[PDB]
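*Asks:* Dropping the structure in here first, questions after.
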Protein chains: 2
Amino acid sequence: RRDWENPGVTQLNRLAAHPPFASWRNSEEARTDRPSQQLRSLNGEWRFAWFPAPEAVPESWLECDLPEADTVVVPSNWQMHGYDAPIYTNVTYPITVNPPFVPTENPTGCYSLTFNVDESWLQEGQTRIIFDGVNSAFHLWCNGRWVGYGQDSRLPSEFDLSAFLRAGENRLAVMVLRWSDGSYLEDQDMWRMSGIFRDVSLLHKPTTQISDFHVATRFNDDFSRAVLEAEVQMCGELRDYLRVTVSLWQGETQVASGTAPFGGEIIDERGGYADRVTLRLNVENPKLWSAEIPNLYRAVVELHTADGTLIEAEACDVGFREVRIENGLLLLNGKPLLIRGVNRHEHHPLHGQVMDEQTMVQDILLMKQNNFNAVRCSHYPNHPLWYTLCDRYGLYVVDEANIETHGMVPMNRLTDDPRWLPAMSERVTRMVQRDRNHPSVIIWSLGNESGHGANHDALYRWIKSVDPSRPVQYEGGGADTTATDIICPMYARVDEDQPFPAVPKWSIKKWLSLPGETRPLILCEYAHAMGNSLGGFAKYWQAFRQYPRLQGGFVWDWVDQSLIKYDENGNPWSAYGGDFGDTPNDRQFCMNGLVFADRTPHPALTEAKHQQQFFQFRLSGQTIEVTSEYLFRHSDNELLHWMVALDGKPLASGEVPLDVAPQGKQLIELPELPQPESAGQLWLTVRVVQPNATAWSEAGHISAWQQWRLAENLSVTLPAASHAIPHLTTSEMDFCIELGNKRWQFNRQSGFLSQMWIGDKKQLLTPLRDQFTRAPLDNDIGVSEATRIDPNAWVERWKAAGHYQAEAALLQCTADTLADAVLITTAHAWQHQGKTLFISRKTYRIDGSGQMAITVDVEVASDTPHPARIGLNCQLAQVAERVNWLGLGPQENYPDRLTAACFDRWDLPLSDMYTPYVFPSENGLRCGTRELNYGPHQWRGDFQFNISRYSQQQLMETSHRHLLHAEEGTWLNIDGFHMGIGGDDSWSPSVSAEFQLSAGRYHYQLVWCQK
Amino acid sequence: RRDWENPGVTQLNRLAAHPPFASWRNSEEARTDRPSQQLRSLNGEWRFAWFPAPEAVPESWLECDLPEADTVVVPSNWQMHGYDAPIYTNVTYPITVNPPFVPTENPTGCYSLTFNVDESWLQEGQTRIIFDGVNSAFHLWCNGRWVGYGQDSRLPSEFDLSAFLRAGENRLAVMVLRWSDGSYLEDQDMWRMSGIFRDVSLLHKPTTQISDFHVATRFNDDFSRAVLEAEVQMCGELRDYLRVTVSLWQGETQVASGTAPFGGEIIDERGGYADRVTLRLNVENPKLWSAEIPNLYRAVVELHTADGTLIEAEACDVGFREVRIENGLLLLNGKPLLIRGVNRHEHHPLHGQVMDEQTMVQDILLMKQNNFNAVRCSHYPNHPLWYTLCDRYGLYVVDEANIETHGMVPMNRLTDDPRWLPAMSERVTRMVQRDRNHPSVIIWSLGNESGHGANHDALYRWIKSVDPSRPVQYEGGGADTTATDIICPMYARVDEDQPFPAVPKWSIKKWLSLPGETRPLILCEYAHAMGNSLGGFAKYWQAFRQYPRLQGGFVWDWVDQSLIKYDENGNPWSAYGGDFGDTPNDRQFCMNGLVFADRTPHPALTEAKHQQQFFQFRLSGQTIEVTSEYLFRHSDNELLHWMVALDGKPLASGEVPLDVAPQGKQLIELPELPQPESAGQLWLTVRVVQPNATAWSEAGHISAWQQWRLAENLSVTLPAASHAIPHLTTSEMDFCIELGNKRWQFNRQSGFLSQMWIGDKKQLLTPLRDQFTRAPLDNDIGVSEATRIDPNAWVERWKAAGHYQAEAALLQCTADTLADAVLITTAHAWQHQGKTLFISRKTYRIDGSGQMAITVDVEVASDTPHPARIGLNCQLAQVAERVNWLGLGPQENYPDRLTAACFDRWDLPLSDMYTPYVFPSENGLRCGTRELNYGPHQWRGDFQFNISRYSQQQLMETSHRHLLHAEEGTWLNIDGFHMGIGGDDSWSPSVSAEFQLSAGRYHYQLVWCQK
Ligand SMILES: [Mg+2]
Ligand SMILES: [Mg+2]
Ligand SMILES: [Mg+2]
Ligand SMILES: [Mg+2]
Ligand SMILES: [Mg+2]
Ligand SMILES: [Mg+2]
Ligand SMILES: [Mg+2]
Ligand SMILES: [Mg+2]
Ligand code: NA
Ligand code: NA
Ligand code: NA
Ligand code: NA
Ligand code: NA
Ligand code: NA
Ligand code: NA
Ligand code: NA
Ligand code: NA
Ligand code: NA
């Protein structure tokens, strides 16, 4: 039958979908969510053999273990065990496009398990097997007899095994196909793996049983009264003595309870559902659920007889909340949300796509700690425990059907085809049936990047009909089609329109007001965090706060999908597309997260944390105004710490309790601040600190901060004049300057400072030279590739202009003596093929104090692409342990990504001054720096810098961080100006005009001296 | 695999659905709709064998003919060949409800055909087979190899046989299952049959071919300009030299033509459809299509190469018309429709469910001739030719998906379940793909009596999304759900509410105005024409004309589903439910048509024709005002004929040409009305005659009529002194009266006229006695059954009250002689269980003229159910050839169904005075009669009467007309009053209060005399 090449067959003998069951036979266990003896895990060691096609599988395997099989753990992805390669392709399908067919060489994983079944499970009732995730399709046999088949790699497939098992040992055999017609609906941008990658379990239910239950909560106008409505369905034999009891508990207190026999109200001319009953429980003053305060109740559903014997119980956590769109705004409990979201794939660097509770918890704690309140399941239903953690920890969730056909041409070729409606329908309906009782899900999504086809419209309506409690969104076809209640673009920019034909991405501000438009706008994806990125993040947040109908967005994305590989020496390294021999592949495009695959943060996460703060601040005088962005809670776990420092020197500080209602303000007046000792800039830093631990944070967690400049007393005191004057020695080759223990050498043929000495120690490994390029970031490169150059990418523009190849031509090099110093003046031209790109004019003034003041004035031809940076660089001979500076920090920060950084005095080990992005590039810059100290050296001025053991040339020549090698000494890059890093997207230029170095003429000044 | 017990498998290897194709290889043949050499019929003689279950089919059958098979004609329903019995069940499924399973005993029809295939069809191109209709599911093999499987008995299933055929002789094998999971979606109220019942054909297409085409017509505001847009899709290898030309013809004139290479506009980020192209042709002053003037153009779509070589051509008739709902009104070409519709099942009394062109044309003509302008395909897509005929003759059509699950409990059990969404979706999507180019289809329907489930909502939106040109309707779930653009109830009454829980049927006038309601209302079924019915039809038409938003309805239904059976002598008779041994069955409920199975009309058809007239008239003095209800045409084929008669005697007449614009009025002044010379009532009758023949009627066709009373001159002339005086002979047991050669005898113990003689000839077989009951109509019976009485039905109320058992008790019988007459006075009480139900007091006055004047005064107890009639009856000794009367006629008419009858002098053969309803009952009445003549007798008065060879007793005791036998003499029923017949529905009391005999006291008088 080749059922795996027929979209008309997505399953055979599979049971209906339904919310999470456990068939407790003790009600108290159900109340507390304790393990159920009726729900057993079959996870652990199984037998597995790999074959190249289903045709190669031997018949013997159905009845007997293959001697050649290996023993492996399940769940797992077989690529993670080395049986074949995982493939990283973004848009292009990994298989030839020829629906509904798949390749004849189709990797097949033959899994089997011998396991015991107690006779008690078989004497009465039904025993079913549940496979929570099998990628991408499979057949199942039990004790050699075929049971059924299933597709949709991201929802559970359940089969009744009652008539196939026997007391004692039994053997299951599962043949899993890597590719199937379901693969045409699974083209998400992620590694392509396969296997039994989610839990496998066995569930026993009585013959008369709860087969489905739906929980709804509806409220009065002020949310002070609710009615909990629980519709319960049974399968099995109806009898007048059956009853359903639904009880609701808040902790250990029972809030309400109702009992009824089965028999629903009349629905139509034929009657009602004799096999269903709806219980309605009044709840006064319910404690409401939100991501701010995830209050939960427990609904316990008992099926029992009138005389009181329990048959079984099921149950769920219940969050009383209403979600609705009114007057153009998405409201939660009547108040407008501000979504601080992130897209999150299920990815683990060692386990592939298998998820575990520890990793789930770690992700949610980091998310909450970084001020996220929402997550989008990009792009498929997740492992079931995810929803339970979001309900309990408190995160809003977008639950999304496992439908993506991005590689089709045009993209809606399948979604507008009715023959594909059935298969798509089950991906949407099975998801709603399974997850509709979770309060954390607040919005349903129809899938991702599958264009806009009529199947979408049909499905959108089906959901609207079966569950009116949550909005439906879908971005395909232009983000504002008739299949979405929310305008949900991906990568639309704040102010800049991208008027692509048919599916333009308008500026978000403009989009809201197009003629006739009235829906809320929440980006389904924005701020693509690939590599050194998140440039322009603050521009989205300023817009979200100013426009009511801009209600936020989901950043793309949480974690890099890098996989671990081992080198010849056994040492692990982070790999990306193409590193497994996979081709074609999309190389580093699989790494776009705020965090590395092991959960270590990238520097961008701090930027997100700051912009997503829940407290806003203004300063007038010495009065700090604190405004709360919480909608529901008072600031009952927060105090404000304030500190004033002079040039990094602490002058004073205090603490004040914060007591701010949701949406309210608090005014705090600072104390009189005595006058500072000397000249400099006073800076005020305030932080919101939570003194008590929460379920998601430690005592002392800092949730928000902000700084302002206070008074400045510019320095007017003349410097203590030199007890000595430097001496110049002129030679045909060089100009040398000597001052005590110091010596400076300027090469006359190159016009650069080629050497410096302290005592008898040389300080430089490479001379001090102008630098106008950077090792290109992912955002500078975009989709450009050696074999398919994208001439529009910044990297290509610079390359084509000769920026990386330009040679300095000396125009002038002279020396003069002044009354107290020596003055060296140079001028160089950087040219390429005859064109002068940049002119650098400098003066170096060395005085009796030993200080060398460098003044730089650069001209940049108006018609050359604006350069990545304007600065100097050199390789110092020394390697020191610490980097100390007065400037923005402590983490890496760039012009268009520096809001989270604070101006203060920071000191870190040198290695923290390098950010190990998997794909190496310019990194580690710190901006707004007035003093930098390293080894015996100090530089002062107003510049940006980076310092590390890797030169820019090395970073640009190296594709994987594991291949980098520390160079001799230390590379210092000191910039007067640096271009923004961008990131609205990583496939087109995204650096906004205000962060491009287009001024034509630039000036900067540095003082270099000893420490 | 048992694919026929799995709603997840509705087909295997079936090709996509598409509009009618013929693969012409000459464009002019395509233009002219001539027969195509590439489309062959395989209809004719096939081999067939019946089996009790698919398991019983011998494997030998795949490879070769079974010797036991018979040779039979295809298309056919195997029940009509006598292989098994057809079943008539209305709501209750004919199989146990245990979805998706079917009985193990499942009648299987094995059909096979040996036929030739030309090598030219195989050497290039694709040869497919098309089964237009297979009930209910089937497997297909070709030359012993399995091809595919299909479900949905009402849409074509097609399969590519290219790789299975060989030049020369080939053999097809088709195993047809009577029952399948598809049957759960085919519970329509009609005979349950099976087989290959619609056409089987072979279609040859080139490898590079037109695979689909959609034609749309949009207009400017006054319809003076149109844009024809034709989207064309291809299959095969794309090549830059390919082209599509679409040309539009109006008769022989080429109106427009456009050509383009393939390549549609960009649709989304991935591009557009390289395999499609859209041609747009401008049309100025298009001739618009409507049921009034079905103007059609012809669109020819040619697939060819750039040098002009034709590859193939497809084509369709195009009707320029726009259908839209605006401000609560259904508009066609901007004018609000008034639907004069009827539901029509595909039924032939001899061939079952097989349709032929002659029967379809016969139906179409009679419909048009009877002023119908629309038809609803109750309840499945029809044979393809039906739409061609509607497009060309001009009828608005409601095309309805084959989905009816009436027998489920509750009704939406399957339609609300997502697991049945796929199967249902195909029944809707495939109908749309097939019929969307037909102009006659103006509204899509989601099926019938399947409750309201979310699957309906999903499919309603799918339609609206793919074809915005036609509204979508669906009655299930209360008739005004979110799945319907039109409020379309079935059997909702005009003024009376039927507030059933959950799905009330409101009075239609009230429904329109319920709070918040704004849609138009068109009944999908009304005026159930079962048996002697159509009572109150005029009430619906008065309301549709008074209320703009009441836009008409579809009467239930066109033709009785009776089947022919043959008695011992081979004579045919009409059979209904249970007559084939089918049980359970719903007896006569399958006969609800305006016409009998053979197309002979029932009397109700004339009432429908009159109320659905397109001309309305008013009279004011000598002025007749004619108003046209046509929306688009002028009365260019009509003249008004008028006639004035005095009591039936013609006084004057004339004709005036009609020249009225659509919706306009014309005033016609009648000439001076010379006075009449005699007492009597003058009556004016007018008729609209079409002088010229049309495609649907003959010259002389009468399309409308109306009558009015004009002056009346009451008779004040004293008769004249009688030549003689009757004599009274009194005896112990009788009062006899003699006058000339006539004698009357009144029995003194019974109190009735027991005998009357002309000479020595007795004139009565039974005495003249009062009668208060009638042989019950289907509407009087409803669903009541001897085995399950419905105490609320009229017949049961009458029975229970003793109406049929009450016996006359004499209260008084006296005789007096007057100056010139003898007077007999009598009084009788009718009692039951000691209660007096009725009292009848009469006088018989016999005078010198020989006339007997009868006065009747009756009392009816207030607490007894209102009686069916208040009259007298007798069995006359003689039988005469003709019946002549001055009253309403000529056809049968009842109080609530007499608008179409006209007052005049009529004369018919006695048998025309009996209506042969298959299920016999009271029939043949004529009301408003002032004089009745039969043999030598004459009765004068103001009464209603029926006259025939069958007593009411026999009619009520006989269930099939074929078993009635003429009694001796003639039974005459003369009524002073008769109850209405009702018909709003035939399962609950439906006679309106104003037509019930509830006055308590009634008076009538008659004169019987010799002629
Ligand atoms: Mg499949
Ligand atoms: Mg226990
Ligand atoms: Mg054993
Ligand atoms: Mg994608
Ligand atoms: Mg700030
Ligand atoms: Mg099936
Ligand atoms: Mg029905
Ligand atoms: Mg009339
Ligand atoms: Na906002
Ligand atoms: Na590549
Ligand atoms: Na990516
Ligand atoms: Na606080
Ligand atoms: Na690099
Ligand atoms: Na109307
Ligand atoms: Na019956
Ligand atoms: Na019927
Ligand atoms: Na005329
Ligand atoms: Na009868």
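Just so it is clear, chain B uses Swiss-Prot numbers, and the residues here are 14-1024, in order.
Note: Cβ is positioned from N, Cα and C throughout, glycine not excepted.
Pulled the feature table from Swiss-Prot, pasting it below:
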BINDING   B:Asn103, B:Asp202, B:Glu462, B:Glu538, B:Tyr539, B:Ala540, B:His541, B:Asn605, B:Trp1000  substrate binding site
MUTAGEN   B:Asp202 to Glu or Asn  Causes a significant decrease in binding affinity in the absence of monovalent cations or in the presence of potassium ions, but only a moderate decrease in the presence of sodium ions
MUTAGEN   B:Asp202 to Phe  Obliterates all binding and catalysis
MUTAGEN   B:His358 to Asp, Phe, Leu or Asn  Less stable to heat than wild-type. Causes significant destabilizations of the first transition state
MUTAGEN   B:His392 to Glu, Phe or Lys  Essentially inactive unless very rapid purification. Causes very large destabilizations of the transition state
BINDING   B:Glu417, B:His419, B:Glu462  Mg(2+) 1 binding site
MUTAGEN   B:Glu462 to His  Slowly inactivates galactosidase activity by reducing the binding of magnesium. It increases binding specificity
ACT_SITE  B:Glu462  active site, proton donor
MUTAGEN   B:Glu538 to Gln  10000-fold decrease in the beta-galactosidase activity
ACT_SITE  B:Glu538  active site, nucleophile
MUTAGEN   B:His541 to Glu, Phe or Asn  Poorly reactive with galactosyl substrates. Less stable to heat than wild-type
MUTAGEN   B:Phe602 to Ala  Decreases the stability of the loop 794-804
MUTAGEN   B:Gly795 to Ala  It forces the apoenzyme to adopt the closed rather than the open conformation. Reduces the binding affinity
MUTAGEN   B:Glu798 to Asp or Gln  Small increase of the catalytic efficiency, when the sodium concentration increases
MUTAGEN   B:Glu798 to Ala or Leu  The catalytic efficiency is not increased, when the sodium concentration increases
MUTAGEN   B:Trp1000 to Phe, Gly, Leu or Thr  Decreases affinity for substrate
*Asks:* If H, G and I count as helix, E and B as strand, and all else as coil, what does DSSP give for B:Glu798 (mutagenesis position)?
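*Replies:* It is in a strand.
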*Asks:* For B:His419 (Mg(2+) 1 binding site), which of the three DSSP-derived states applies: helix, strand, or coil?
*Replies:* coil
*Asks:* Counting Cβ atoms within 10 Å of each candidate's own Cβ, which of the recorded positions B:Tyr539, B:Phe602, B:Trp1000 comes out highest?
*Replies:* B:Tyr539
*Asks:* DSSP three-state call for B:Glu538 (mutagenesis position): helix, strand or coil?
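*Replies:* Its secondary structure by DSSP: strand.
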*Asks:* Only counting partners 6 or more residues apart, tell me which same-chain residues put their Cβ under 8 Å from the Cβ of B:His419 (Mg(2+) 1 binding site).
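*Replies:* For B:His419 (Mg(2+) 1 binding site), the qualifying residues are B:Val104, B:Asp200, B:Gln201, B:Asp202, B:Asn461, B:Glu462, B:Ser463.
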*Asks:* Would you identify which of the mutagenesis positions B:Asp202, B:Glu538, B:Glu798 has the most other C-beta atoms lying within 10 angstroms of its C-beta?
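*Replies:* The largest 10 Å Cβ neighbour count belongs to B:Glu538.
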*Asks:* In terms of DSSP three-state secondary structure, what is the assignment for B:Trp1000 (mutagenesis position)?
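*Replies:* Coil, per DSSP.
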*Asks:* When you rank B:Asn103, B:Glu417, B:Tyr539 by Cα distance to B:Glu798 (mutagenesis position), which of the binding-site residues ends up on top as the closest?
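*Replies:* That would be B:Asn103, the closest of B:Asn103, B:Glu417, B:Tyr539 to B:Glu798 (mutagenesis position).
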*Asks:* On a C-alpha basis, identify the one among B:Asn103, B:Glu417, B:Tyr539 that is nearest to B:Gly795 (mutagenesis position); the candidates are the binding-site residues.
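*Replies:* Closest by Cα: B:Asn103.
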*Asks:* How many Å lie between the Cα of B:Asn103 (substrate binding site) and the Cα of B:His358 (mutagenesis position)?
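*Replies:* Approximately 14 Å lies between the Cα of B:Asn103 (substrate binding site) and that of B:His358 (mutagenesis position).
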*Asks:* What residues, ordered by sequence, lie under 8 A Cβ-to-Cβ from B:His392 (mutagenesis position) and sit at least six positions away in the same chain?
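*Replies:* Listed in sequence order, they are B:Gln201, B:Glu413, B:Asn415, B:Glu417, B:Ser458, B:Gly460, B:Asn461, B:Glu462.
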*Asks:* Within the chain of B:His541 (mutagenesis position), which residues six or more apart in sequence place their C-beta under 8 angstroms from its C-beta?
*Replies:* B:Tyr504, B:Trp569, B:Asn605, B:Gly996, B:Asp997, B:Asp998, B:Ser999
*Asks:* How many Å lie between the Cα of B:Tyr539 (substrate binding site) and the Cα of B:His358 (mutagenesis position)?
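*Replies:* That separation, Cα to Cα, works out to 15 Å.
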*Asks:* Provide, as an integer number of angstrom, the distance between the C-alpha atoms of B:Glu538 (mutagenesis position) and B:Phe602 (mutagenesis position).
*Replies:* 15
*Asks:* C-alpha of B:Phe602 (mutagenesis position) to C-alpha of B:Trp1000 (mutagenesis position): distance in Å?
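*Replies:* Here the two Cα atoms lie 10 Å apart.
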*Asks:* What number of additional C-beta atoms lies within 10 angstroms of the C-beta atom of B:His358 (mutagenesis position)?
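*Replies:* For B:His358 (mutagenesis position), the 10 Å Cβ neighbour count is 22.
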*Asks:* Between B:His358 (mutagenesis position) and B:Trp1000 (mutagenesis position), how far is it from one CA atom to the other, in Å?
*Replies:* 20
*Asks:* Which of the three DSSP-derived classes (helix, strand, coil) applies to B:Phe602 (mutagenesis position)?
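*Replies:* B:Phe602 (mutagenesis position) sits in a helix per DSSP.
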